[PDB]
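**Student:** Encoded as structure tokens, here's the structure I'll be asking about.
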Amino acid sequence: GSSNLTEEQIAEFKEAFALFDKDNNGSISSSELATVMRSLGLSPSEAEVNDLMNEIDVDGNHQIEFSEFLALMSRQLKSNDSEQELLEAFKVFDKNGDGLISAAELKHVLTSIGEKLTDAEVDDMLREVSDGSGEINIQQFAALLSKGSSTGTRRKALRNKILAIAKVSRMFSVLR
Ligand SMILES: [Ca+2]
Ligand SMILES: [Ca+2]
Ligand SMILES: [Ca+2]
């Protein structure tokens, strides 16, 4: 499916899957899918959430599997993928709107999915692309999705959590 991911990469989307897959059964319902988006601050109607989750569903079982969702990440973006998922994950994380996703905006966001990082963990997570600043702009914040530096098949999944939160969140702007 025009996908070029490795066995290890398949373990990535897994994390982006848990975002919704609560019981981790292998199918993200509309009630679970919209559970994230809305958790981010969105408010997608079950009507759309369907046409959305049905826009990827390879079986149209009104649910997203670990294969479909993973195939989505490699079937959503196109050219300026990052950028796309950036501006999205950017205007998504920045709740205050200062062009810099502060700790909260980050952690709080990570907590909107389940990830509860300590003010220290977040304040540290920023340093990643915050050069020990305190916030991340469309530039720094993007430096994350495009980090792959000090990850070693670990962080790539940490930031991947945003890849979905963004993409998935962006899917609602496309489903339209
Ligand atoms: Ca589920
Ligand atoms: Ca499915
Ligand atoms: Ca801000």
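Note that the numbers count up from 1, one per residue, in the order the chain is shown.
Note: Cβ is positioned from N, Cα and C throughout, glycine not excepted.
Quoted from Swiss-Prot, the note on mutagenesis experiment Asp21 to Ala is: Highly reduced affinity for Ca(2+). Experimental mutagenesis is annotated in Swiss-Prot for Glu32 to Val, with the remark: Highly reduced affinity for Ca(2+). Here Swiss-Prot flags 44-79 as domain 'EF-hand 2', drawing on sequence analysis. According to Swiss-Prot, the mutagenesis experiment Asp57 to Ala carries the following note: Highly reduced affinity for Ca(2+). The Ca(2+) 2 binding site annotation in Swiss-Prot covers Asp57, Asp59, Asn61, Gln63, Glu68, and the record cites sequence analysis as its basis. Annotation comment: Swiss-Prot describes 81-116 as domain 'EF-hand 3'. Per Swiss-Prot, the feature domain 'EF-hand 4' maps to 117-147; the stated evidence is a curator's inference.
How buried are these features, and what lies next to them?
**Tutor:** In the three-state DSSP scheme, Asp21 (mutagenesis position) falls into the coil class.
Other Cβ atoms within 10 Å of the Cβ of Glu32 (mutagenesis position) number 19 in total over all chains.
Residue counts for the domain 'EF-hand 2' (44-79) under DSSP (helix as H, G, I; strand as E, B; rest coil) come to 14 helix, 1 strand, 21 coil.
Close to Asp57 (mutagenesis position) in the fold, though at least 6 residues off in sequence, lie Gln63, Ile64, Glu65, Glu68, each with a CB less than 8 Å from its CB.
All protein chains shown were included, and the count of other CB atoms within 10 Å of the CB of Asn61 (Ca(2+) 2 binding site) stands at 13.
When the domain 'EF-hand 3' (81-116) is classified with DSSP, helix, strand and coil residues number 22 helix, 1 strand, 13 coil.
For the domain 'EF-hand 4' (117-147), same-chain residues at least 6 beyond its ends with a Cβ under 8 Å from one of its own Cβ atoms are 82-83, 85-87, 89-90, 93, 98-107, 110-111, 155-156, 158-159, 162-163.
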**Student:** Return the count of C-beta atoms lying within 10 angstroms of the C-beta of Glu68 (Ca(2+) 2 binding site), excluding that atom itself.
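**Tutor:** That number is 22.
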**Student:** I want the residues beyond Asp57, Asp59, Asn61, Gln63, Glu68 whose C-beta is within 8 angstroms of the mean position of the Ca(2+) 2 site's C-beta atoms, in chain order.
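**Tutor:** Result: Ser27, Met53, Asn54, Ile56, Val58, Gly60, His62, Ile64, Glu65.
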**Student:** Out of the recorded positions listed (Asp21, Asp59, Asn61), which are within 10 Å of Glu32 (mutagenesis position), Cα to Cα?
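**Tutor:** The recorded positions close to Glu32 (mutagenesis position) (Cα within 10 Å), listed in sequence order, are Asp21.
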**Student:** Given a 10 Å Cβ-Cβ cut-off, pick out the one of the recorded positions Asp21, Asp59 that has the most other Cβ atoms nearby.
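**Tutor:** Going through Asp21, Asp59 one by one, the largest Cβ count within 10 Å is at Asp21.
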**Student:** Output: those recorded positions from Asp21, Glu32, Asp59, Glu68 whose CB lies less than 6 Å from an atom of ligand 1, in sequence order; none if no residue fits.
**Tutor:** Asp21, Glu32
**Student:** Going by DSSP, how much of the domain 'EF-hand 4' (117-147) is helix, how much is strand and how much is coil, in residues?
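**Tutor:** Secondary-structure breakdown of the domain 'EF-hand 4' (117-147): 18 helix, 1 strand, 12 coil.
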